[PDB]
Amino acid sequence: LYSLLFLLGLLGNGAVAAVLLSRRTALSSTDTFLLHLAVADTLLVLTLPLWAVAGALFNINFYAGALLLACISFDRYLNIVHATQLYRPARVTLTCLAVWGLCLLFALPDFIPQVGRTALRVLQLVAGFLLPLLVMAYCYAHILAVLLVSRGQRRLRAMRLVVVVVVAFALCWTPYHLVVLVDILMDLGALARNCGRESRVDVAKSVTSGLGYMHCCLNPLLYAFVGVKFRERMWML
């Protein structure tokens, strides 16, 4: 089953990368961020055979996932909540370098310590899953509120899609960071170590890593294939 996901990830990810990269003109901010995410997930799925330098690139891609997804949400909030003050393609390459740049800052130790790895885990939990999740929650809650006061036939479908995206992200990311937090507290002295539970926690690491792989493989299906614009390009190319 793991090998199937490997091809599924590359296949779907490549289509997203190819469709957007074949555009002959400028790409909107949402389009630019989606392209970065497709590349980010593309690298991670390449790791599958080995995991099932490798670790270092693994971390970079994982954070790229949430942060890029976090970046997508903020632009949607800006475009849909304050649509009157932001009427106008705005280049956003600056932030993409930062998000990829912030992964580099954290990714150095992987190429290169008890306290060092403790700080690594602390930063990972603080700024990799928690803050992005809060950002997504706030932005999409305001988007839902604005749409509920809107008028049209697309509002309901937009609400459904937003809820689906948020729920999928939560249910696919929480199980890994929960185990990471449990292990963090165990190391800090808030819990007790035992032979069986350590192996169970390693298996939990494995299972939640597979779940994250599933999310990375599903990213094309929930952010690209559901949009009207993307399908038109796919039908064109």
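Following Swiss-Prot, chain A shows residues 59-110, 126-161, 165-188, 208-332, kept in their order.
We read in the header that electron microscopy, 3.7 Å was used to get this structure.
From the backbone N, Cα and C atoms, a Cβ is placed for every residue, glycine too.
Record features, source Swiss-Prot:
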MUTAGEN   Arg212 to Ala  Abolishes CXCL10-induced chemotaxis. Reduces CXCL9- and CXCL11-induced chemotaxis. Does not affect binding to CXCL10 and CXCL11
MUTAGEN   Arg216 to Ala  Reduces CXCL9-, CXCL10- and CXCL11-induced chemotaxis. Does not affect binding to CXCL10 and CXCL11 or receptor internalization
MUTAGEN   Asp278 to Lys  Abolishes binding to CXCL10 and CXCL11 and CXCL9-, CXCL10- and CXCL11-induced chemotaxis
MUTAGEN   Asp278 to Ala  Abolishes binding to CXCL10 and CXCL11 and CXCL11-induced chemotaxis. Reduces CXCL9 and CXCL10-induced chemotaxis
MUTAGEN   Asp282 to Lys  Reduces binding to CXCL10 and CXCL11 and CXCL9-, CXCL10- and CXCL11-induced chemotaxis
MUTAGEN   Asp282 to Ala  Reduces binding to CXCL10 and CXCL9-, CXCL10- and CXCL11-induced chemotaxis. Abolishes binding to CXCL11
MUTAGEN   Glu293 to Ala  Reduces binding to CXCL10 and CXCL9- and CXCL11-induced chemotaxis. Abolishes binding to CXCL11 and CXCL10-induced chemotaxis
MUTAGEN   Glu293 to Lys  Abolishes binding to CXCL10 and CXCL11 and CXCL9-, CXCL10- and CXCL11-induced chemotaxis
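The two recorded residues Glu293 (mutagenesis position) and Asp278 (mutagenesis position) have their Cα atoms spaced 9 Å from each other. Here the Cα atom of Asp282 (mutagenesis position) is found 11 Å from that of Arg216 (mutagenesis position). Summary for the mutagenesis positions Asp278, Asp282, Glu293: the Cβ-based neighbour count within 10 Å is maximal at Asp278.
In this structure the C-alpha atoms belonging to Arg216 (mutagenesis position) and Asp278 (mutagenesis position) are separated by 10 Å. Its own atom aside, the Cβ of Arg212 (mutagenesis position) has 11 Cβ atoms within 10 angstroms in the protein chains shown. Neighbour density for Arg216 (mutagenesis position): within 10 A of its CB lie 16 other CB atoms from the protein chains shown. A straight line from the CA of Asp278 (mutagenesis position) to the CA of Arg212 (mutagenesis position) spans 12 Å. The secondary structure of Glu293 (mutagenesis position), as reduced to three states from DSSP, is helical. In the deposited model, 15 residues between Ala110 and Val126 are missing, and the Cα-Cα distance across the gap is 15 Å.
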